[PDB]
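See structure below.
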Amino acid sequence: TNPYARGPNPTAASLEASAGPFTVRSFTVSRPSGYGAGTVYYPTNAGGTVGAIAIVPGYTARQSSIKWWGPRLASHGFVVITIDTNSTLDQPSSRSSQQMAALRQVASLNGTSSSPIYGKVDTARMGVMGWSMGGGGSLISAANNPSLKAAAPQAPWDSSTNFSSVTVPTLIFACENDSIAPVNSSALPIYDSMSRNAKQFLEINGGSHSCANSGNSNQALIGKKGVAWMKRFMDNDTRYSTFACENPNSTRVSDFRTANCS
Ligand SMILES: [Cl-]
């Protein structure tokens, strides 16, 4: 028995729906430490401790741009913290530091008897996500903290394209027509630079820079893939190996690549 496997056996329909099987509650962090603000989403009875994921927005953006991931992932068995940065103009390195600080506070709250997530988190199992500069920050977080178990940035933005040291399983969401973090000069070179890890590249057909944000028109496919990736690698849950590693074979995807996934 995989001690980290949670919830009923997955189906395409259960992964494509707006929410998974778990009931989700949330709270705003009272005294954020090391970042601007945060909302914690958690499942009320996942059947055991679950991993934690920290999600960071992009330049000038706030929690609303990435908020949909909170309920979506939490409803499948994760504690998710979506954060506002100290300043909306923070750079990827600062975003990475605040992302890790948010994860540290989730771990601290896990040991605080007054917190709603008291005893709900397996603090040894954590992941990182984020949009644009927050996606670049997620990759920096993975490079600097190889104990992280999964990463799934979307339209990542960073001055470098060489993340060759990353050993964390990394799923890159890309948007075909991105004019802010262009695929050919950012997302794809970042993907190609990683030779040590399970990795995946999923490009949304005709998508703009915000193609993976709250309110996007591909929440069924993007949500399915994001949850499947997190489940497969944060929980070592091989029930999700096919969903995580498969080509969707969908006209909504203009480019799909994967390596070392199974
Ligand atoms: Cl950005």
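Here chain A follows Swiss-Prot for its numbers: 29-290, in order, are the residues you see.
Cβ coordinates are placed from backbone N, Cα and C, and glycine is handled just like the others.
Record features, source Swiss-Prot:
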ACT_SITE  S160  active site, nucleophile
ACT_SITE  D206  active site, charge relay system
ACT_SITE  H237  active site, charge relay system
BINDING   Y87, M161, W185  poly(ethylene terephthalate) binding site
MUTAGEN   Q119 to A  Displays decreased enzymatic activity on PET bottle and on BHET
MUTAGEN   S121 to E  Displays increased thermostability and increased PET degradation activity by 14-fold at 40 degrees Celsius; when associated with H-186 and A-280
MUTAGEN   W159 to H  Displays increased enzymatic activity on PET bottle and on BHET. Exhibits improved PET and PEF degradation capacity relative to wild-type PETase; when associated with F-238
MUTAGEN   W159 to F  Increases activity towards 1-naphthyl butyrate
MUTAGEN   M161 to A  Displays decreased enzymatic activity on PET bottle and on BHET
MUTAGEN   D186 to H  Displays increased thermostability and increased PET degradation activity by 14-fold at 40 degrees Celsius; when associated with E-121 and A-280
MUTAGEN   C203 to A  Displays decreased enzymatic activity on PET film and on BHET; when associated with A-239
MUTAGEN   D206 to A  Loss of enzymatic activity on PET bottle and on BHET
MUTAGEN   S214 to H  Displays increased enzymatic activity on PET bottle
MUTAGEN   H237 to A  Loss of enzymatic activity on PET bottle and on BHET
MUTAGEN   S238 to F  Displays decreased enzymatic activity on PET film and on BHET. Exhibits improved PET and PEF degradation capacity relative to wild-type PETase; when associated with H-159
MUTAGEN   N241 to A  Displays decreased enzymatic activity on PET film and on BHET
MUTAGEN   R280 to A  Displays increased enzymatic activity on PET film. Displays increased thermostability and increased PET degradation activity by 14-fold at 40 degrees Celsius; when associated with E-121 and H-186
Assigned conformation of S121 (mutagenesis position) - DSSP reduced to three states: helix
Shell list (poly(ethylene terephthalate); ref centroid = CB of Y87, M161, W185; cutoff 8 A): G86, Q119, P120, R123, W159, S160, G162, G163, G164, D186, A209
Least surrounded among the mutagenesis positions, given as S121, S214, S238, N241, when other CB atoms within 10 Å are counted: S121
Among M161, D206, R280, the mutagenesis positions whose C-beta sits under 6 Å from ligand 1: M161
Spatial neighbours of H237 (mutagenesis position), counting only the recorded positions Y87, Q119, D186, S214, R280 and Cα distances within 10 Å: none
Which of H237, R280, all mutagenesis positions, has a Cβ with the fewest other Cβ atoms inside 10 Å: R280
Candidate nearest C203 (mutagenesis position) in space, where candidates are the mutagenesis positions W159, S214, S238, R280 and distance is Cα-Cα: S238
Whole-number Å value for how far the residue listed as 'active site, nucleophile' lies from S121 (mutagenesis position) (Cα to Cα): 12
Max pairwise CA distance, angstrom, over record-listed poly(ethylene terephthalate) binders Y87, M161, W185: 10
Where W159 (mutagenesis position) falls in three-state DSSP terms: strand
Length of the line joining the Cα atoms of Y87 (poly(ethylene terephthalate) binding site) and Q119 (mutagenesis position), in Å: 8
For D206 (mutagenesis position), nearby residues of its own chain (Cβ under 8 Å, 6 or more apart in sequence): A183, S214, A215, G235, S236, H237, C239
Sparsest-packed of the listed recorded positions (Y87, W159, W185) - C-beta count within 10 angstroms: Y87
